[PDB]
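Asks: Here you go, one structure.
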Amino acid sequence: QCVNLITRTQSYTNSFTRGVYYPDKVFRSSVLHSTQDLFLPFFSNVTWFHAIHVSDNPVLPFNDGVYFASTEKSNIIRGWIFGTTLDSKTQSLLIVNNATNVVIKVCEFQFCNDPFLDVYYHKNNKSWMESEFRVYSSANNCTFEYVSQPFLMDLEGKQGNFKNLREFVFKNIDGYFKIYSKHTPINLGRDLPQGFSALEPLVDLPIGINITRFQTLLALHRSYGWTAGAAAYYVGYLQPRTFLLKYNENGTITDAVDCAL
Amino acid sequence: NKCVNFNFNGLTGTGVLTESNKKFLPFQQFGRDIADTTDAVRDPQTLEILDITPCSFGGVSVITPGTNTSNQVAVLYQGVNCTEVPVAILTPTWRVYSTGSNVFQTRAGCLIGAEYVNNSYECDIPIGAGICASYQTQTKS
Amino acid sequence: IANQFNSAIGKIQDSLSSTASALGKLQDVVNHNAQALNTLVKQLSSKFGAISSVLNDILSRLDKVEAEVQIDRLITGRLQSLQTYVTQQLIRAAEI
Amino acid sequence: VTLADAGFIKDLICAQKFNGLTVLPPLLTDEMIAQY
Amino acid sequence: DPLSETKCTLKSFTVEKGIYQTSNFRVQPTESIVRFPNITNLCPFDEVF
Amino acid sequence: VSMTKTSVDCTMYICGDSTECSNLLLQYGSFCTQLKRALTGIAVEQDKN
Ligand SMILES: *[C@@H]1O[C@H](CO)[C@@H](O[C@@H]2O[C@H](CO)[C@@H](O[C@H]3O[C@H](CO)[C@@H](O)[C@H](O)[C@@H]3O)[C@H](O)[C@H]2NC(C)=O)[C@H](O)[C@H]1NC(C)=O
Ligand SMILES: *[C@@H]1O[C@H](CO)[C@@H](O[C@@H]2O[C@H](CO)[C@@H](O[C@H]3O[C@H](CO)[C@@H](O)[C@H](O)[C@@H]3O)[C@H](O)[C@H]2NC(C)=O)[C@H](O)[C@H]1NC(C)=O
Ligand SMILES: *[C@@H]1O[C@H](CO)[C@@H](O[C@@H]2O[C@H](CO)[C@@H](O)[C@H](O)[C@H]2NC(C)=O)[C@H](O)[C@H]1NC(C)=O
Ligand SMILES: *[C@@H]1O[C@H](CO)[C@@H](O[C@@H]2O[C@H](CO)[C@@H](O)[C@H](O)[C@H]2NC(C)=O)[C@H](O)[C@H]1NC(C)=O
Ligand SMILES: *[C@@H]1O[C@H](CO)[C@@H](O[C@@H]2O[C@H](CO)[C@@H](O)[C@H](O)[C@H]2NC(C)=O)[C@H](O)[C@H]1NC(C)=O
Ligand SMILES: *[C@@H]1O[C@H](CO)[C@@H](O)[C@H](O)[C@H]1NC(C)=O
Ligand SMILES: *[C@@H]1O[C@H](CO)[C@@H](O)[C@H](O)[C@H]1NC(C)=O
Ligand SMILES: *[C@@H]1O[C@H](CO)[C@@H](O)[C@H](O)[C@H]1NC(C)=O
Ligand SMILES: *[C@@H]1O[C@H](CO)[C@@H](O)[C@H](O)[C@H]1NC(C)=O
């Protein structure tokens, strides 16, 4: 299974204040703290991808950390590959999530060329599940497996056109891979809304390998046959950057200054 | 509420541990003061937040006149509550001044070995905060 | 002459009450005393070329020979932060 | 004029003290200066 | 005793009239305490032992 | 007319509750007495002013 049928088009938009995250696991109250770390700059030019299926999808760079954002309903966005070669010549990290549990699994994966996931209805199990993993041929040796709650959730109920924007920052350093995230509600106003909100550390994982590239998984329902669909996401790249960060009385980062804007 | 050595998750230090009115985030483990020094830590097992303040300390100024004049002295424990030097029954090895009836809270510190008199004089030895001390005989009564 | 004087004393109160910067030469002294002690206590978090600024971190992770020189750097750096503070204070005391 | 620390019996005032830096009270109180 | 300490910090057998700062007082700990999370994730060495 | 009287100590500032560093600091000699004396010389002067 190596179906090279997904494609993606691109454009550009403004990341005003987004992509700030708690730099350490420390409380601070009503104090201005300065730090040099991998951050995404204010008013940074951020790539805007649309991913689509027709019945051409180039693999993305990773360096000094990535900011990834999206805002899709039904959680059609389902994961990432992070890795040195993504071909079983060096090991690589797979993230996949569904409605009840995410897996974090780093192995010598031969992904074939374009990896997507294939949740479909099975007649004999009377229910929806992943048919066959088109993402890869086989895993050979694995050295780390973690399972937890889905890093992403929908809001209670569903208001009309009322998307939530989901933000992730991915870092690799000293063997560890660090996920930060935030899920913010959107008045359906504009992309990366005006305002401020800082990403909390979700997982902080001693993977221990080498990352130089990354890619994302979209789901397809296989309705009779790969019924065609669309998704959006935004990619920003981090720089070694200085920030001055403002903590309120409650020790949430309420505002920030990008020190070279 | 007892001065102790502590190690929380490898965050080592020394101080009194007290319950805190600070409310940390779920991922945060310890709080840093304006001086960026640690002043709270969240217990790893039961996730209550504890203030840390160092165990009590201060200067120890000895009020001594000319050795030829006399050999007796008072001691000022600087910035120290005068109930807390008794609880500090330590670096000064001389325990004796824990058991003194002649004990006085000046605003400058706990003064031990000198007695307060209501009558006033020129400042012979300065203590601080309006207080001075002198070696002399009172005999008012 | 008395009315001129009494109305002049009346303007001192309003001047001092309304003007934010009027006691600037006294506030400045208080602020420089606060900033000098804040800078001196902040200087404890500096590494000065050591592996860490936390002393028991060094002593736990490194052996007696290596740990000693790491502390030395911290002793030499901190003792520089004190000599700087006391020299700044001796100069600031002379203008007071 | 606000005073950061009065130096009386025992914030950044606390953390200074935590590291052995102490503020000493003046000999003449603000009452004695008002009397003079 | 505290006079014997001033004679020592001034390096002289005769201290004059005055007030002299000697060694700082500081209360040492009563004991030392270790705090680390619940003992989760016991290794599955038993399944094979 | 005056500024805040301050006092400090190498024993605590350079290394609180640290006998090992306290022993390394003895190798540097008189500097701590000079610093303490200098700050005491400033402190007594604020009363004089
Ligand atoms: C979302 O994806 C999850 C991973 O793909 C999946 O978890 C999987 O759940 C099944 C059944 O609960 C597990 O199957 C095994 O369960 C126990 C585990 O010890 C065994 O004793 C059984 O014999 C069986 O082999 C899978 O192991 C488990 N996958 C992982 C990686 O742990 C969820 O079920 C998925 N959720 C939905 C709604 O599709
Ligand atoms: C820091 O955290 C505080 C505690 O969560 C938070 O206080 C909360 O503030 C909100 C907004 O003012 C209050 O919401 C409203 O609740 C009822 C109406 O539902 C009103 O009676 C209140 O006055 C208020 O408007 C919360 O009740 C309040 N929570 C508590 C426990 O006091 C602060 O706002 C937070 N500070 C910052 C800067 O984020
Ligand atoms: C992962 O599994 C593969 C397949 O068994 C191992 O590859 C073999 O490695 C040995 C030792 O270097 C070679 O002699 C064989 O020729 C390899 N065969 C194949 C098909 O690759 C690999 O060593 C395993 N890696 C680890 C870390 O256990
Ligand atoms: C991660 O992999 C890259 C690619 O193999 C490594 O980059 C190599 O580094 C060595 C040592 O400096 C150079 O000799 C090679 O020329 C580099 N290769 C390329 C293609 O640039 C990198 O060192 C690895 N990182 C870690 C931490 O192991
Ligand atoms: C010194 O400490 C004593 C306690 O040892 C303090 O006394 C307390 O004062 C408060 C305020 O008036 C009362 O609410 C408490 O009940 C008192 N406690 C006891 C046990 O009496 C005292 O105020 C402190 N004073 C100084 C000068 O530091
Ligand atoms: C963002 O970068 C692209 C390519 O570097 C450029 O074409 C585009 O004009 C930039 N954005 C803006 C708003 O200029
Ligand atoms: C650790 O165990 C205690 C005692 O059973 C329990 O109260 C506590 O909640 C546990 N820790 C966490 C993080 O739940
Ligand atoms: C100390 O007292 C003796 C008399 O007991 C006197 O002779 C001497 O001069 C005094 N020394 C000083 C320095 O005042
Ligand atoms: C000073 O006088 C009061 C009565 O006005 C008395 O209670 C007090 O004991 C006197 N001072 C001292 C220290 O004895």
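Residue numbering for chain D follows Swiss-Prot, covering 826-835, 848-873 in order.
Any Cβ shown, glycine's included, is placed from N, Cα and C.
Below are the features I grabbed from Swiss-Prot:
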- D:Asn856 to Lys: In strain: Omicron/BA.1 (VARIANT)
- D:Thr859 to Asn: In strain: Lambda/C.37 (VARIANT)
Asks: Which residues of the same chain, at least 6 positions away in sequence, have a Cβ lying under 8 Å from the Cβ of D:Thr859 (variant position)?
Replies: D:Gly832, D:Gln853
Asks: Let me know the DSSP-derived helix, strand or coil state of D:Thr859 (variant position), please.
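Replies: In the DSSP reduction, D:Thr859 (variant position) maps to strand.
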Asks: Just counting, how many other CB atoms are there within 10 A of the CB of D:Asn856 (variant position)?
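Replies: I count 22 other Cβ atoms within 10 Å of it.
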